[PDB]
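Asker: Before I ask anything, let me first share the structure, which is written out below as structure tokens.
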Amino acid sequence: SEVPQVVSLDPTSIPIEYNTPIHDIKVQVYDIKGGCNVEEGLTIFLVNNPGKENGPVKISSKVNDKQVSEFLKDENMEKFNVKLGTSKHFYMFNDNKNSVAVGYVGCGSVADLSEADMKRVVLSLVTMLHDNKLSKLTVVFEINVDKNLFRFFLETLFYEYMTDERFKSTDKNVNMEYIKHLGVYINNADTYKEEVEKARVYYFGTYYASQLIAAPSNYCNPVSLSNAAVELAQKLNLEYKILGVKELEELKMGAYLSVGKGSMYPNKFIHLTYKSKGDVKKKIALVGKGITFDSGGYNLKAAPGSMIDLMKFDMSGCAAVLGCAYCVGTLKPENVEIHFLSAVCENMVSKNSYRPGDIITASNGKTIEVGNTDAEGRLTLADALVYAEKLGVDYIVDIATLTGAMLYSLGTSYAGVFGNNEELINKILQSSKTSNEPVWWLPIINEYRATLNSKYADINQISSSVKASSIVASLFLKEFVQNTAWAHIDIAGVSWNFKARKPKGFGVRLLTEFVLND
Amino acid sequence: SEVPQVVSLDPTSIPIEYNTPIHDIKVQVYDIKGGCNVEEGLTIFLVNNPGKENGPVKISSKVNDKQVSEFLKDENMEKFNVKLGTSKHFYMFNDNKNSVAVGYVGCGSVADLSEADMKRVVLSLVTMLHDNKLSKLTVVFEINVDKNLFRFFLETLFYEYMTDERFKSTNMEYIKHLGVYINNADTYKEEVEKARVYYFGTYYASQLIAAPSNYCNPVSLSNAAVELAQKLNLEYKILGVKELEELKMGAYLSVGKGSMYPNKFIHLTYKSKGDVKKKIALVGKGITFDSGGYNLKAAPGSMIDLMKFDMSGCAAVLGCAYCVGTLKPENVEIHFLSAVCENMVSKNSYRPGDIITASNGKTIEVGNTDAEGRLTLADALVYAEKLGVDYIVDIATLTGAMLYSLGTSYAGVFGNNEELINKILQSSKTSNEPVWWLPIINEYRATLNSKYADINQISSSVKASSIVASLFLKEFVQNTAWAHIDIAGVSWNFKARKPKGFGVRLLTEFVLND
Amino acid sequence: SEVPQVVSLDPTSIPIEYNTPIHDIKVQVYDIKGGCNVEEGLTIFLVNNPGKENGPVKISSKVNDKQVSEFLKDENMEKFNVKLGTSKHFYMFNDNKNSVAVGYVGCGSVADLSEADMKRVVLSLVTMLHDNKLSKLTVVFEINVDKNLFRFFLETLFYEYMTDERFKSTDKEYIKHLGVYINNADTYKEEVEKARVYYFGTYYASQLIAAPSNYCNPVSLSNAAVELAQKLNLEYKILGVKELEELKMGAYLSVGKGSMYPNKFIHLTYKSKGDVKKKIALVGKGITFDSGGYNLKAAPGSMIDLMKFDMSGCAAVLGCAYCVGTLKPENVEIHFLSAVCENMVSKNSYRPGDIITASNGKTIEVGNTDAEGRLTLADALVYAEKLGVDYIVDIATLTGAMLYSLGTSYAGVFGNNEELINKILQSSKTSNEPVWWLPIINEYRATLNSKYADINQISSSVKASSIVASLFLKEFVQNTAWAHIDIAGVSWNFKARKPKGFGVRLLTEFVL
Amino acid sequence: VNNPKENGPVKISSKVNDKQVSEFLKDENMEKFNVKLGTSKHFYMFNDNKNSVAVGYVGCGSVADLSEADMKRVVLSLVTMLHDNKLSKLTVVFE
Ligand SMILES: Nc1ccc(C(=O)N[C@@H](C(=O)NO)c2ccc(-n3cccn3)cc2)cc1
Ligand SMILES: Nc1ccc(C(=O)N[C@@H](C(=O)NO)c2ccc(-n3cccn3)cc2)cc1
Ligand SMILES: Nc1ccc(C(=O)N[C@@H](C(=O)NO)c2ccc(-n3cccn3)cc2)cc1
Ligand SMILES: [Zn+2]
Ligand SMILES: [Zn+2]
Ligand SMILES: [Zn+2]
Ligand SMILES: [Zn+2]
Ligand SMILES: [Zn+2]
Ligand SMILES: [Zn+2]
């Protein structure tokens, strides 16, 4: 529980902001049919023009104000177009003679708006919120979006609006003033109202996971992260248990322990549990990769493009699980038992570090020849999957920044999912669709399995020949699940937003939807 | 057209073996429910042991021979195990006193054998043949295979058995009879002659791919297509530089600029002898050699010595053309396309940064001359859609990124139509040439937005080169069903140091089963 | 104070030779207006020939010897030329009939000789000293040199003549007298002992730099500074980890985290005895060894075996402390600062991506553990400005890019004050340690803008790292004249396989 | 506009010969925007004539004597508004 220090200035806990300015925002949903009120703050219309590519702006919604309605006519709006991402700001006086702010965001020419498109819409909106000291934002939906897409709008709005300033001292912002009220005008409002607080919950679950990932490795270490996980479970009322080295030694988790050997921070295995109240019908184990930092070990990340400075994100799998625990813990689904697992450790270079060629013994008795100390993620997950299967669970779903090859496979937008079961994979894909976190199905090719045949150990950690590292890794993971439905989500490519220089908190909504939609 | 020479010793044609020793093999299929006759040749049993991993060998089938039956009892065969690929064969005299050879090949503990599993068995079997001077091989199937897997067995057996000696010189003779004992033999008989056809289509493509680039050039390869079309009776037309200039195929022509061999656009055609109901265009990448151009393949692992294989897509199309021309399917019109050229380093070569104009008017900013395949395919796809077809399917060793994606076993398929892709995937299953569906992610498309040209050839940032290339290709098909099969990883058999002839059976099953 | 050991054979102190064979050399300066006596030893004439490139040698000086004068006539000397660096030895009997050795060194055809020219002159002369068991060296200046260049001749003569054998278990006759014949001898005499002082300050810096990282560590080096301050008479204080924690020097401490050697902040002080009118703080980068950390110097050309030199800035300041401590200037107060530590790979090491907090409250996102010098200099600079000084000047082997900028001969100087830079440049001319002024380009500053911390350690795009580093440093000086001398390129003499001791004379001329 | 402090509020010094825009360019209204170098906002409104006018600002930082890299950032910020606007006339006021 106590975080070890080298100097007295070393942080002993990960700073966590629970009460975000977003949670202070009062969200009200009105039916657009009853007319719009252009009173205080900024009012933004989400407008499209089907068919006409980059067509003119036409405000369909009825506005309950003669001066604002006259301003927003068609003859005045024709000079602006609905190009996706386009925004405009308006200044005018209403019937009361008050300075009001009005504008719009282009939502393109396509009806059924996409998901990447919506993010561009949201980002465009956030630009209008930034550098402007508003108190209320009013969004008018002159487009049709299903309940899932609507919730996604708020989730993304909250997340992109929110700025992480935990580590600013002298460069904090002077002009950061979040709105206090959010008005939403949409048709058939009563069906969308339920999605607001669902969106707010998903927001923080994602934002919580984002905060953990964003925190540097000196702040976020195996101990402080486990402490933060405990603190989260306590606030939610989840059963929690943190296993230390002695307990892990008795469980004979040789793969997991070997990775953490070179670290000054003791291994910490996180095990949170949510037990729905009543007739538990589904038992689920969520496993997340929890490497607080990945130096690569003696196979040091010294090669160009290894991006060692980024490897604080290597606990994103773990962060996704904890963010989910919040959403699950808050929303309180019924008829489900969920285990949130993460074998947390740090991959470092030391006299105590494990060496290339070292043969270790996993907790299931299988001996593993280490071919590369930088392939540690599959080593920790191996023991984690054994732990998970021992729980007697129905579904085992691991999520991990496992292979860099994912950048060459699916890239930065789509995550890859592997598995040994077609129904479990289909549920992940279905959860991917409704959670609005894109994932693509990749194959586990058994012909490659022969390249893992060790001369001395039971199985090789890595392949010498096959360069399909994403599939080979899955072949390795597949060996540590004997008779349980298992899916593997590789989020190495999608976890970090290279453009925004911040985490996505990817997986939180996907996993939560996976649990809820079951 | 005559192949140009630097010296008189430079070859002017690709040597091709049309009449292979495989074609001389008489195949006989018997039903296993009746006992085996072990008179002549070599007799091999395909045996497994479900449950018992690496279990002992048990010959279930009754053998009509007293001396061989003693050999095949349980007490002697138990000393052998069924580990996948393991084999043993002994030489002995039968009841009449003739020298026969008997043995087995291990087929593992899993029932439903895969194709890689089946391939390993065949390899094990072929090793015994490369060490055999006799006349007959008899294979006894004590394992379960559907009609497709059995046909795949023969296809693979024929393909692996055959040895390419065109470039050798300067210990065996091929068998003349093949005996097969399998259950429900009468249903599998139809697959025998189909397999032999699929065999040569693959092996033909292999010969083209295996042929060095000094032998196989844009001229000699185009000549070979003519030679193939003439033997089959396919409408053929080879477009030269002047016609390609008039068609304004600027991307395609720019790639071949640095080559001493003129560009040759291959257009073969199979028209059914009736009412064409589906019209299909098959486009194949035809780079006879890929040096990479001024973006030279000098980085480690660039494998420039391998880049004769860069015409494998074309080889697949030609191989398919063989099968289609031979099998003669009905109600279909098929166009076999390949923009053939050579990517070389010269004063005449095209440069990085060059902006070129494709035949559809779109300008392309070249970011890397080693990405020449998509440039040639760009014009090839434009040519295809003008043909007015229902399906356009390109196949090409396009991206090395496939090696990190699916590897050397599975090829990747992209497309703009889900039904066409499903037809390809269904075709992958029956041909047993494995393909996995990969996504065209439209979010990446913005990275192809050039500052000066209409579209970028490559992305500066996004390293998912396999998806970006597909995004590029998609720009040259406007309103036609199009699929893209990336076979860069699967085309060459690195362990065996030879081509796979990948795509031939995949594409042929696609046209036939459609 | 006590140096930690892994094995008992690990050294606990930097061997230092204070009394070099150079110091036992009795130096005599005579005015040439009166003739040279070719009595004993080797006598070498420094000769020029204006206009002709490699023209003949003509010895102008009067020699108080009939036979040597006849030998040194024009008809005999014409077969030799004055090509810059050329040397010749002569054998002859003098008037009393004693075997004396005489010769010359070519000084080219150009009047105002440069420094590379003079070094070649000095080096060529040293060659005659190394293969000869001589007892006396007499140098006659038949060329024109200002008082400053003359001192440099002696400086370079002393430094190159001297051989460092501290780490030899083998070995293998320094001269005891040095005679100098020059016109206006009475003005050059004052430069004689000044050169000897500048010499050792330089040679002192060389010894510290040349000393391997197992000998010269944060503790042993800090001990040497204490030892140095004591042999002088400077107020000294070495801050250890506990007080540095209370001063909250988080950037500096993070770099030393992975080391077996505790951080040691060197703070020597020279306070004049009168009305201190200028207060100066000299900060030196003090990395006793630079492994690069988790961003290990594993790439080809990283020259990791050289990274013992990464304390050259500190060695320069200490060398300055010696010269200043010896010459004792008036009306000046000088603080000699150096945040000494070791950048190593360990479980305790700081990681890439780590956010640390400097002593001025600014949070820093570490992008590369091999950019540790600016991290240590940041806290050192905050400490420096707290002293309330007029000038803050740091000197450091900070960026390897300097080899691509100015190379190995010229050092780069950056700053936020133009008058301070001109004084540094002015010192470069008189110290004869070449320095070129480089710009701090504010357009690059945006590349140091961190997403989470106050400021980034490194830039993502811009490869002008020497400038980027300077932009980082500028953030830790709020309202004080500050100059930064990047000596990564000039610190090591790659051809001679030894340190240059660069910066010592430059800084001393700046103070004095 | 600049604010000699750092990322401080926007204050329009210039007198505007328009009652409606002057109301917009008031201190109470421009205070919500800051002068960070390159930051910009433009609004659309009707003037006294009831014509659609577009008004805005570009932040020129807190330093007086603008550099050359500084001016480019200002210009780019200005150019972005031109590329996203079907305007006919651009008016730049140098405060
Ligand atoms: N021989 C091998 C095979 C696979 C790997 C591999 O997949 N490494 C992982 C890793 O570090 N696991 O702990 C990996 C490397 C880079 C990235 N990466 C993700 C964004 C950028 N880079 C992700 C995962 C390494 C070495
Ligand atoms: N900037 C880029 C982007 C993509 C590529 C690329 O995919 N290149 C292709 C190619 O050169 N096609 O002609 C490629 C590279 C490697 C391989 N390869 C296949 C088996 C081994 N290597 C195949 C194709 C090259 C440069
Ligand atoms: N991404 C970066 C950017 C700059 C540096 C850098 O400045 N490295 C310095 C250094 O060691 N700082 O502590 C550096 C590197 C090489 C040399 N070098 C000097 C003689 C030869 N090489 C000197 C300094 C390192 C990594
Ligand atoms: Zn790793
Ligand atoms: Zn990892
Ligand atoms: Zn290429
Ligand atoms: Zn190619
Ligand atoms: Zn360094
Ligand atoms: Zn350094």
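Throughout, chain A uses Swiss-Prot numbering, with the displayed residues spanning 86-603 in order.
Heads up, header says this was done by X-ray crystallography, 2.8 Å.
From the backbone N, Cα and C atoms, a Cβ is placed for every residue, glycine too.
Checked Swiss-Prot, it gives:
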ACT_SITE  A:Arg463  active site
BINDING   A:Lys374, A:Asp379, A:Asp399, A:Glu461  Zn(2+) 2 binding site
BINDING   A:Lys374, A:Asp379, A:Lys386, A:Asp399, A:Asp459  peptide binding site
BINDING   A:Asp379, A:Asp459, A:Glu461  Zn(2+) 1 binding site
MUTAGEN   A:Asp379 to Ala  6.5-fold reduction in catalytic efficiency in the presence of Co(2+); 854-fold reduction in catalytic efficiency in the presence of Mn(2+); substrate affinity is slightly reduced; impairs formation of stable homohexamer; when associated with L-461
MUTAGEN   A:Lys386 to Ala  100-fold decrease in catalytic efficiency. 2-fold decrease in substrate affinity. Loss of hexamer formation with formation of dimers and trimers
MUTAGEN   A:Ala387 to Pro  16-fold decrease in catalytic efficiency. No effect on hexamer formation
MUTAGEN   A:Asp394 to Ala  7.5-fold increase in catalytic efficiency. No effect on hexamer formation. 1.7-fold increase in substrate affinity
MUTAGEN   A:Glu461 to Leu  6.5-fold reduction in catalytic efficiency in the presence of Co(2+); 854-fold reduction in catalytic efficiency in the presence of Mn(2+); substrate affinity is slightly reduced; impairs formation of stable homohexamer; when associated with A-379
MUTAGEN   A:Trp525 to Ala  Loss of catalytic activity and impairs oligomerization; when associated with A-533
MUTAGEN   A:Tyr533 to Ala  Loss of catalytic activity and impairs oligomerization; when associated with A-525
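Tell me about the setting of these features in this model.
Answerer: According to its DSSP assignment, A:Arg463 (active site) is helical. Within 10 Å of the C-beta atom of A:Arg463 (active site) sit 27 other C-beta atoms, taking all shown protein chains into account.
Counting every protein chain shown, the Cβ of A:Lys374 (Zn(2+) 2 binding site) has 30 other Cβ atoms within 10 Å.
Listed in sequence order, A:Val344, A:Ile376, A:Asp379, A:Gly382, A:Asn432 are the same-chain residues six or more apart from A:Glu461 (mutagenesis position) with CB atoms under 8 A from its CB.
DSSP classifies A:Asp379 (mutagenesis position) as strand under the three-state reduction. Counting every protein chain shown, 26 other Cβ atoms lie within 10 Å of the Cβ of A:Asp379 (mutagenesis position).
Secondary structure at A:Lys386 (mutagenesis position), as computed by DSSP, is coil.
For A:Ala387 (mutagenesis position), the same-chain residues that are 6 or more apart in sequence and have a Cβ closer than 8 Å to its Cβ are A:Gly381, A:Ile393.
In this structure, A:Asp394 (mutagenesis position) is part of a helix by DSSP.
Reduced to three states, the DSSP call for A:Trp525 (mutagenesis position) is strand.
Taken residue by residue with DSSP, A:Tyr533 (mutagenesis position) is part of a helix. The 10 Å shell around the Cβ of A:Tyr533 (mutagenesis position) contains 21 further Cβ atoms across the protein chains shown.
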Asker: Could you round the CA separation between A:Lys386 (mutagenesis position) and A:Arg463 (active site) to a whole angstrom and send it over?
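Answerer: Between the alpha carbons of A:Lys386 (mutagenesis position) and A:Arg463 (active site) there are 17 Å.
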Asker: List every residue in the same chain as A:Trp525 (mutagenesis position), at least 6 positions away in sequence, whose Cβ is under 8 Å from its Cβ.
Answerer: A:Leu495, A:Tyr499, A:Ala500, A:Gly501, A:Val502
Asker: Of A:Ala387, A:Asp394, A:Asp399, A:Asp459, listed here as recorded positions, which sit with their C-beta under 8 angstroms from a C-beta of chain C?
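Answerer: Near chain C: A:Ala387, A:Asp394.
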Asker: Expressed to the nearest Å, what is the distance separating A:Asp399 (Zn(2+) 2 binding site) and A:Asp459 (peptide binding site) at their Cα atoms?
Answerer: 12
Asker: Across all the protein chains here, work out how many other Cβ atoms are within 10 Å of the Cβ of A:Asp459 (peptide binding site).
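Answerer: Its Cβ has 21 other Cβ atoms within 10 Å.
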Asker: Given that the record lists A:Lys374, A:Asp379, A:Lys386, A:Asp399, A:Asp459 as binding peptide, what is the largest C-alpha to C-alpha distance among them, in Å?
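Answerer: The peptide-binding residues span at most 19 Å between Cα atoms.
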Asker: Inside 8 A of the center formed by the CB atoms of A:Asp379, A:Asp459, A:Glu461, which other residues of the chain have their CB, for the recorded Zn(2+) 1 site?
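Answerer: Along the chain, the qualifying residues are A:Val344, A:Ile376, A:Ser380, A:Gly381, A:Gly382, A:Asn384, A:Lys386, A:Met396, A:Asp399, A:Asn432, A:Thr458, A:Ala460, A:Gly462.
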Asker: With a CB cutoff of 8 A to chain B, go through the recorded positions A:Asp379, A:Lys386, A:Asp459, A:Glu461, A:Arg463, A:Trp525 and name the hits, or write none.
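Answerer: Qualifying residues, whose Cβ lies under 8 Å from chain B: A:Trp525.
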Asker: Select one residue from A:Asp394, A:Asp399: among these recorded positions, choose the one with the most other Cβ atoms within 10 Å of its Cβ.
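Answerer: Top count of Cβ atoms within 10 Å goes to A:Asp399.
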Asker: Which recorded positions (A:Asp459, A:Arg463, A:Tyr533) fall within 10 Å of A:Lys374 (Zn(2+) 2 binding site) by Cα distance?
Answerer: A:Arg463
Asker: Distance check, please: Cα of A:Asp394 (mutagenesis position) against Cα of A:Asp459 (peptide binding site), rounded to an integer number of angstrom.
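Answerer: With the alpha carbons as reference points, the distance is 15 Å.
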Asker: Quick one: give me the count of other CB atoms within 10 A of the CB of A:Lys386 (mutagenesis position).
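Answerer: The answer is 22 other Cβ atoms.
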Asker: Using the alpha carbons only, what distance in Å do you get between A:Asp459 (peptide binding site) and A:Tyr533 (mutagenesis position) once rounded?
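Answerer: A:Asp459 (peptide binding site) and A:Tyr533 (mutagenesis position) have their Cα atoms 20 Å apart.
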Asker: Less than 6 Å between Cβ and the nearest atom of ligand 4 is the rule; apply it to the recorded positions A:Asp399, A:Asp459, A:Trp525.
Answerer: A:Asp459
